[PDB]
Each structure stands twice: as C-alpha cells, then as structure tokens.
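Student: Got a structure for you, questions after.
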Amino acid sequence: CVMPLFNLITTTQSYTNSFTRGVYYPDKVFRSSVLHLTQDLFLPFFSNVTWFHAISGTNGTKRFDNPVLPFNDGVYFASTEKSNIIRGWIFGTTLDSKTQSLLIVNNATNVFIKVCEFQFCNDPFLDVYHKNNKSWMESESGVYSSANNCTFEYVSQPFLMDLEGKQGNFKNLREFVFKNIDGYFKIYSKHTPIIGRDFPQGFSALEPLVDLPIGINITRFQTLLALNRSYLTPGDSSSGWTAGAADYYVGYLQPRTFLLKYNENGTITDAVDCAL
Amino acid sequence: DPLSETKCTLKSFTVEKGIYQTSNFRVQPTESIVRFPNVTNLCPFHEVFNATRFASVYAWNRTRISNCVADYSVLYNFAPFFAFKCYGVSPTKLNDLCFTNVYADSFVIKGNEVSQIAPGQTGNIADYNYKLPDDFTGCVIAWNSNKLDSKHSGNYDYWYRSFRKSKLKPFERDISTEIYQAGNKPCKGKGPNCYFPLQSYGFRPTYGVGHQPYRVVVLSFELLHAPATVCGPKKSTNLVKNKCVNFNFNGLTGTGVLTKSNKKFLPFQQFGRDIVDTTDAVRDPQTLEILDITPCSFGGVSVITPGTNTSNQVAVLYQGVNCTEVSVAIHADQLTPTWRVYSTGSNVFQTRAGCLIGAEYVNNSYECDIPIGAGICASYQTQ
Amino acid sequence: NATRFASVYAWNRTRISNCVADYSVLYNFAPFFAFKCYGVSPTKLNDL
Amino acid sequence: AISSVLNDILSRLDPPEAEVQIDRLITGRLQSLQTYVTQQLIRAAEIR
Amino acid sequence: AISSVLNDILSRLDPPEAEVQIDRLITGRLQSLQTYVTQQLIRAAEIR
Amino acid sequence: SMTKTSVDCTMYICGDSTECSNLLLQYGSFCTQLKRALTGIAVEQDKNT
Amino acid sequence: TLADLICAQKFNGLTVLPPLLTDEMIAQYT
Ligand SMILES: *[C@@H]1O[C@H](CO)[C@@H](O[C@@H]2O[C@H](CO)[C@@H](O)[C@H](O)[C@H]2NC(C)=O)[C@H](O)[C@H]1NC(C)=O
Ligand SMILES: *[C@@H]1O[C@H](CO)[C@@H](O[C@@H]2O[C@H](CO)[C@@H](O)[C@H](O)[C@H]2NC(C)=O)[C@H](O)[C@H]1NC(C)=O
Ligand SMILES: *[C@@H]1O[C@H](CO)[C@@H](O[C@@H]2O[C@H](CO)[C@@H](O)[C@H](O)[C@H]2NC(C)=O)[C@H](O)[C@H]1NC(C)=O
Ligand SMILES: *[C@@H]1O[C@H](CO)[C@@H](O[C@@H]2O[C@H](CO)[C@@H](O)[C@H](O)[C@H]2NC(C)=O)[C@H](O)[C@H]1NC(C)=O
Ligand SMILES: *[C@@H]1O[C@H](CO)[C@@H](O)[C@H](O)[C@H]1NC(C)=O
Ligand SMILES: *[C@@H]1O[C@H](CO)[C@@H](O)[C@H](O)[C@H]1NC(C)=O
Ligand SMILES: *[C@@H]1O[C@H](CO)[C@@H](O)[C@H](O)[C@H]1NC(C)=O
Ligand SMILES: *[C@@H]1O[C@H](CO)[C@@H](O)[C@H](O)[C@H]1NC(C)=O
Ligand SMILES: *[C@@H]1O[C@H](CO)[C@@H](O)[C@H](O)[C@H]1NC(C)=O
Ligand SMILES: *[C@@H]1O[C@H](CO)[C@@H](O)[C@H](O)[C@H]1NC(C)=O
Ligand SMILES: *[C@@H]1O[C@H](CO)[C@@H](O)[C@H](O)[C@H]1NC(C)=O
Ligand SMILES: *[C@@H]1O[C@H](CO)[C@@H](O)[C@H](O)[C@H]1NC(C)=O
C-alpha cells in the first residue's frame, strides 16, 4: 500500500441522462418474435445517472476519482476509455479483513475474481509498469496487503475486451450490469461501438456474461483505475505516474416492469418502461 | 370397438343415427431417452459428511457443490441418521433430478435442537444461529457425532449465539462478538444487563443423548431446469429424432418428437419458450444442438354410425390429422384407442375435418345425412 | 414464577387484564421447552 | 379464514401461516367477482 | 402449487405429497375451463 | 357464425398423466358438461349458417 | 383475416372444428 504523493482533485459527480441504455436479458429462455412483460431490477428510462472523469491534467494535477459508492439493488456501469484505465471493481460492506469482500481485476492476460477477507489499502489500485523498457505488466500489490480465509477464486475469461481498435472513439462502449440475486453476483455486459463521442442514442441489449455463486453480502462498491509509471504521453519528460483519459457513468437499478420485444432472431430489439 | 365406446358415451345400448364425439386419440411414445452431461466425477459429499472438524453453529460452513455427479447412495454409506427430513422433494426421487446448485450448510448443534432446523421454526438456534427460509426446498440430515465432537474435560470449541438484538434472517451468518445490551445503558464489559452473545457448548461424552453433539447438514437445492449443472447418477441414452419419445433433458421431462431447427440460440441460452410460455426448443447437453419439441399428434375421435337399427357398421373420424400419420401410428401400434377399425385401402379418406376411416368416398352429391364437416357428409347407402 | 403450582386436574386460572402485556419479561426466565402459539404468530405478540 | 379483514390476518400471523388465510380470502373474493361478472353479462344481453 | 408443470410435481414428490399440488392445479384449470365455457355460451347466444 | 371449438378436459387439465386423471375423476361430471356445452355451441353455429 | 399461437393452442387439448358449409358453398348460396 504505497502511493506516491499526488495533487488529487476532489471528485466532481456530474449529471447526465441515461436514455434507454441498460437493458439486459432477464433470463436464459429463448424467445422469437414475441413481446414479454418482465418485472426485474432494470435501469429506469430517462433517469439521471452520475458521471465521473478519470484523467491526468497537463498542469501536473491528476484527477484520480475512485470514490466509494453505494450498490443498492444493482449497478449499471458504462465506460469509455482507450488504455483500459478502468481495470476492476471492489464490493463489500466494510471493505476490510473483518468481512469477506469481492474483487474483480483485469490481469491483462485473464480476468481474476476473488471472494476473500482482503485487507484493502485506503485507495486500492493496480500498478502497471514497464520492466526493462521492454515488457508492460500489471501487479496487484497496491490493492490488498494480504488475503486470508478465501472461499472463492475464479481465474477465467481470457479476453482482452477491446481488440478491434479505436476506429470511431476507442470502439469501447463497455456496458456492464452488476446484480445480487439469491447469492448470485450476476454480470451482464455489452461492447457497443461508437457513433459520436459519448453516450450515443440507441438501444443495445446486454447479453449476460457470468453468474458467480459467491453468496455474500454487498452494500457498497468502488472503481479501480489503472496507474502507469510514465511513458504514456509523447513529448512529456515528467517522470511520474500518469493515468489516461477515461469517462464512466454509473446508474442504479430499480424494480421495474419492462415490455421487451424479441425479434425472430431471438434478440431484444426494443423495450418499454411501464411506469415512465 | 368404436360402437361400444359410442354406446358407453350415450349410456345406452341403442345408438341413433349421427356422428358422436366419443373420445380422444393420442400417439404414444416408442422410446424413452435421457440426456445428462459429460460430467462423471462424483460430488464431494464424503468430504462434507466426514470432515475432521466441523465449524460452530453460529459460523456454519457453507460448502458449494456444483459441476459434479451427485450420487445420494454414498450418503447412505455413513447413515447413523437421526433426522432425514426432506422438504419440497421426495428423498427417493433425489437420484432422478438435476439441481442447478447445491449448498451444504454444515454445523454442530445439540441433540434436542435438531427439530429447530426446519422452515418456520423458532428457538435459540433458529433465531440467533441459523434460520431456514420460509420457502426452503432441499433436505436436512442430522446425525450424532458424540465419538468425534466430545472431550472428557469438555469440548469448548463449539459456541452458539444465545443473545441477539434481532432474529437472524434466512441464510444470514453472524460472527460479531459485541456484548449483548439489555436496555438503554451501554455495555462496556461483563455486568448487569450485559451478557456475552456467544456461549460455549461444552459437549461431553458423559452427557445424555439429548445433549450429545449432533452434526447437521442442510442440503439446499435450487430446482430450476435451465443451468443443469448438478444432475443425478443416471446413464445417458443416445438421442433419437423424428419419433415420438419420452425425453429427459437435464431433468426437463416431457413427451414429443425432437427435430433439427433454425432457432438461433445465443451462446448463453438453454431452452426456448413459446408465446404462451410452453417449451418450444431445447439444447442437447452433449452435442450442443438446438431441438424443436413437438408433442405427439393427438385430437378428437368421432364415430359416424347409421343407427343401431340399420347396422353395427361404423366409421371413425380422427379430427385434424393427416391420414398418413394415423396409418403410421396404427402400423407401429402407437394410437391410444386400441380398437383399430379395419381399413381396406378405399376406406381411408382425407377430409379437411380430419382422417375418415371406414367410409367409401363416392363421386356423387346427395343431401347431407350425417354432417362430418368441411362440406363432407356421410350416409348409409346401397353401393 | 409462583412458588407453588396447582394440580393439573384442578388447573389454576389467573385473570390478566388492565395492564400492558410486555412479553419480554417471559424471555428472561425462559427454559422454553415449548412455546407453541396456535392462531397467532408468537413474534407478533408484541404489537397486538 | 380466521378473519375477514386482510389487515388483521397480516398483523396476527407470520407470512408462512398467514398465506393460507390470505389464499382462502382470495379464492372467496375471486368467486364472488366471477359470479358478479357472469350475472352482469347475462343481464347486459337481456338489456341489449 | 409449487409448479405449473404437472411432470415436475410428479417427478419431485411422493404420491401423497404430490396430490396436494395436483389438486391445486386441477382446481385452477377446471375453473379456467368453466369460465371459458360460460363466456363461450354467452357469446354464442349473442351470435345466435 | 363464429369459431367452433373442441376442448379435451382431460388433456387440458391433466395432460397425459394418470395420477392427475384419477384425481380428476373425483370431481364428477364437469368435463362431460363442458364437452356437451361446446358441442351444442358448434352445432348451433352450423345451424346459424 | 382468420387466425405460434395456433400451434400452442392445438398443443393442449384445444382444437378448432371446420364449418360444415365451405366458403365455396356459402358463395354458391349467395
Ligand atoms: C437472423 O439471423 C440470420 C442468420 O444470421 C440472418 O440471416 C442473414 O441475413 C443477411 C441480411 O439479409 C443475409 O445477407 C444472410 O444471407 C442471411 N443468412 C442466412 C444464413 O440466411 C437474418 O438476417 C437475421 N435477421 C435479421 C432481421 O437480420
Ligand atoms: C468448510 O468447507 C470448506 C469447503 O469445502 C473446507 O475447506 C476445504 O474444502 C476442500 C474442497 O471441498 C476439501 O478438500 C478440504 O478438505 C477442506 N478443508 C481444508 C482444511 O482444506 C473447510 O475445511 C470446511 N471447514 C470445516 C470447519 O468443516
Ligand atoms: C398428408 O401428408 C402428405 C405428405 O406430406 C401431404 O402431401 C404433400 O402435399 C404437398 C403439398 O401439395 C406436396 O408437395 C407433397 O409432395 C405431398 N406429399 C406426398 C407424399 O404426396 C398432404 O398434404 C397431407 N395432407 C393434408 C390434408 O395436408
Ligand atoms: C391461581 O394462583 C394465583 C397465584 O399463583 C392466585 O392469585 C392470587 O389470588 C389471591 C386471592 O386472594 C390474591 O390475594 C393474590 O394477590 C394473587 N396472586 C398471588 C401471586 O398470590 C389465584 O387466585 C389462583 N386462582 C385460583 C382459581 O385458585
Ligand atoms: C435528474 O437530474 C437532472 C439534472 O439535474 C434533472 O433535470 C432531472 O429532473 C432529474 N430527474 C429526476 C427524476 O429527478
Ligand atoms: C449486509 O451488511 C450491511 C452493512 O453492514 C447490513 O446493514 C445488512 O444488514 C447486511 N445484510 C445481511 C442480509 O446480513
Ligand atoms: C496474471 O497472468 C499471469 C500469466 O500471464 C499469471 O502467472 C499470474 O498469476 C496472473 N496474475 C497476477 C499477476 O496477479
Ligand atoms: C479466518 O478464520 C479464522 C479461524 O476461524 C479466524 O480466527 C480469523 O479471524 C479469520 N480471518 C482472518 C483474516 O484470518
Ligand atoms: C472419515 O475420516 C476418518 C478420519 O480421517 C477416516 O479414518 C475414515 O476412513 C473416513 N471415512 C470415510 C468413509 O471416508
Ligand atoms: C461430451 O462427450 C462426447 C463424447 O466424448 C463428445 O463428443 C462431446 O463433444 C462432449 N461434449 C462436451 C460439451 O464436452
Ligand atoms: C327401426 O326403427 C323403426 C322406426 O323408424 C321401427 O319401426 C323398427 O322396429 C326399428 N327396428 C328395426 C329392426 O327395424
Ligand atoms: C422466583 O422464585 C424463586 C423461588 O422463590 C426466587 O428465588 C426468585 O428470586 C424468583 N424470581 C423472580 C424473578 O421473582
């Protein structure tokens, strides 16, 4: 838990509107050319959602915003970034070694998920560094000091996420939905391309990614940003840790009834929010 | 025969001229096929039920059982069972089901506290240590462990929460050591209106049977037929298509024909449902293919008779089916009504009302006598 | 906590009325071999 | 059911045992509504 | 009942315990059938 | 006229199940009444036309 | 237009009986 001194900027929680984003698949059941009325934890249409920016300024002040945030019944997380600064998330009630905590981390080769009484630092983070000026690697030493009484470990999803490039704008609308249902930590996701710059208008159903039967209690969550040991912006001789530009929107799920339209293909194409 | 069925429906020995909706025909299944996944490794039930040490009741050990074959005959090997109470599922059927996931909540309690492990129960252990959900489905197995959890000087390693501000919610574990407070005066230590929530059991072999330590394992199942996962120990059978069969896809039991389809399942999708929430397609666990399910042909059966007076001859209308389907079912002997009416070759006639057997089609046109339907009528005539 | 209890065939009847029924007192000297409530849930006795 | 009032059933019994009385009331009131609507349909046919 | 699928009830429960759910389903589906038949009769009178 | 429908009471309530069929036999002649009503409706539709 | 929904209905004991007079016969009468 070593963190070099930075001119940290107090987090500014901007406000934007959610449009019709954040619609996922309620269940594994296949449906064709049907209209289904389903009650579930959905993101309400046109509700306002909070906006954070994680960037390093040109004047030496780096906006390292990772506030602790409530979880409630669920979370919708939209991310736009180029260097994969958003590397993972933490979940737990006390975020200490007294109670079991959940951690999701990108290893840059695989995806790591742990459920252990982690002794997290004050602001856990991943250390990305360039060894020998030849190999870039990420380490978890800055996340937790020790792990004990581990009950679940899951190393899987050998996917590098964004691989097509940065054609439109980073080609990285990463939409995720995290829910706690019957002890199951459910992640739905969708990798939407970009028409515009930020939060394009449109509909994109979030295909489920992973159900983890962790069976733990979560009432709080936080974002983990990537810190790289310099050599990111060409022409800058400032030898110090810098973070790439990234934006992320957070919305909260509520119990809502939605009318979803499945076409003949089997995919959700449209949705109606019954109490909008 | 059809005429006797008509008489029974009319509850009379004489039948008037007309067409009578007597019964319903069904095509019976020919084979029974089950499809269980490639998993062969047994579930670690022996480790759970034969562990060296068991956690305290207030710190009950939740073991995750998934992605394995759950053979419940192994649980019968070490069966000193004092309680084998299965709620929501018959124990004898446990070997024929596939469970989405298994949670083994294992702990140690007193002998007299076994009855508290049940839905809707109240007590010290039920309210402050381990509370079952109201809609709990699964089994509870309690067996004596005096020879392993007792000491001559007293086994104090087992503790139970005796005092708590509020009763524990279902599937909630409390490990806090805060001193219980009675009233509004804060408690800074042991004293009046202040008691330690955790009390040691102190199990001893010399104690009575009701006070002997008992190991209790609650096996909770989530009986949903979609993620499959933990299936029972049943041998799989090769898949057969284009035939009315009794299929068992990962515990999803049904009857019908299975056919190759174009229902483009997404990678996470397992089975499909119709507009009215009826299972339309299934996924083969082994070959990972999509299969439309079509229930075996059934329908009404009407008996055209010229009356008991004129003759005992009858015709049979199988409503809303091909004549070829009925002929195939008869050839393989799959029709539910087993009184097959003799068919010559000119007797079988295909109407839009169904398949008509036993009536000869004449290229004439008379006034309707017995209305069969779709413009076709029948009559007893000299030909 | 009566010193002496009546016989079962001559069961003692006590009339409790015109007082606040605080059931938390019962939980103090509560061996509680059986606490079976018929027609009313025992947990709701504190609000009725 | 023990009481015709929904509130009393909810305030006197725990959900697992209250649900039975709730369902008894539900069945009775569903039958009453169905009878009313059927009679209304027949009377509306006569009035038409 | 515990499920709207009859096969699940027959496969997960013993006859004496499955009979309760089977009877619940029988009552519900019988009521649905009589409702449908009554509405059909009234509509048939209108069409006549 | 309207659509003539036929409903199998046994298949609708207790589809291809013998336990459910035996339990349904204890409810009397409800299914026979439903079949009679639907048949009367169908014959009435043909008569109307 | 007369009235998958039809397959689903036909799949639990609900069948539809064809009218005795075909539309050709109704046209002939008219
Ligand atoms: C449903 O999915 C199928 C399978 O991909 C799509 O069929 C393709 O459609 C495109 C666009 O018309 C054609 O060029 C391809 O030849 C089709 N493939 C096949 C195998 O037929 C179909 O288009 C999808 N439905 C929609 C509305 O896009
Ligand atoms: C509580 O259960 C866990 C999970 O089963 C036990 O941890 C190990 O689990 C593995 C996998 O089933 C077993 O092979 C080991 O034998 C278990 N024990 C150890 C020490 O590794 C854990 O031991 C259980 N604790 C108690 C007190 O029963
Ligand atoms: C009974 O089934 C047969 C066989 O499928 C159907 O006859 C087919 O009709 C189509 C459409 O005209 C033809 O292309 C096929 O060649 C026919 N098959 C044979 C084997 O002759 C027939 O239509 C079915 N009966 C009804 C009433 O639909
Ligand atoms: C049942 O026993 C109780 C005591 O346990 C009796 O209540 C007492 O009644 C006397 C009558 O003179 C009072 O003076 C006392 O104050 C009461 N309380 C106590 C604690 O003694 C009650 O009368 C008995 N009932 C019957 C029917 O015998
Ligand atoms: C959400 O916040 C926006 C921005 O301030 C505001 O205009 C809007 O009314 C808010 N919506 C609700 C439902 O509070
Ligand atoms: C989860 O933890 C929070 C925070 O301590 C607590 O308020 C809540 O009651 C816990 N939930 C359960 C089900 O134990
Ligand atoms: C990340 O992946 C490497 C292999 O690429 C593996 O050895 C390591 O354990 C993983 N986890 C880390 C570095 O936390
Ligand atoms: C882990 O479990 C042990 C044994 O119950 C306990 O003493 C300890 O506090 C727990 N936590 C850690 C971080 O070791
Ligand atoms: C249970 O564990 C004990 C102690 O290790 C061992 O001796 C015994 O063989 C085990 N029994 C079974 C059935 O595995
Ligand atoms: C199951 O095993 C069979 C036989 O070896 C094999 O053909 C099939 O691919 C396997 N399926 C999976 C999902 O591994
Ligand atoms: C047939 O019915 C007629 C009346 O239509 C009656 O006279 C006769 O006795 C009946 N039986 C026979 C065998 O003709
Ligand atoms: C109960 O009665 C016993 C026996 O007389 C006495 O010692 C004890 O103090 C009494 N307790 C209370 C709470 O009155």
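Counting begins at 1 with the first residue displayed.
Quick check of the header: electron microscopy, 2.9 Å.
Even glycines carry a Cβ here, placed using N, Cα and C.
Pulled the feature table from Swiss-Prot, pasting it below:
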- C:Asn1 to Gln (Swiss-Prot position 343): Reduced viral infectivity (MUTAGEN)
- C:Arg4 to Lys (Swiss-Prot position 346): In strain: Mu/B.1.621 (VARIANT)
- C:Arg4 to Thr (Swiss-Prot position 346): In strain: Omicron/BQ.1.1, Omicron/XBB.1.5, Omicron/EG.5.1 (VARIANT)
- C:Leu26 to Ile (Swiss-Prot position 368): In strain: Omicron/XBB.1.5, Omicron/EG.5.1 (VARIANT)
Student: Among all protein chains shown, how many Cβ atoms are found within 10 Å of the Cβ of C:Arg4 (variant position), not counting that one?
Tutor: 5
Student: May I ask you to report the DSSP-based helix, strand or coil state of C:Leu26 (variant position)?
Tutor: coil
Student: State the Cα to Cα distance, in Å, between C:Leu26 (variant position) and C:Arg4 (variant position), rounded to an integer.
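Tutor: With distance taken Cα to Cα, C:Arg4 (variant position) is 18 Å from C:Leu26 (variant position).
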Student: Under 8 Å Cβ-Cβ from C:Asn1 (mutagenesis position), six or more apart in the same chain: what's there?
Tutor: C:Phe29
Student: Around the C-beta of C:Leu26 (variant position), how many further C-beta atoms are within 10 angstroms, looking at every protein chain?
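Tutor: Excluding its own Cβ, C:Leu26 (variant position) sees 12 Cβ atoms within 10 Å.
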Student: Looking only at DSSP and grouping its letters into three states, which state does C:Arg4 (variant position) belong to?
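Tutor: Where C:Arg4 (variant position) sits, the three-state DSSP reduction gives coil.
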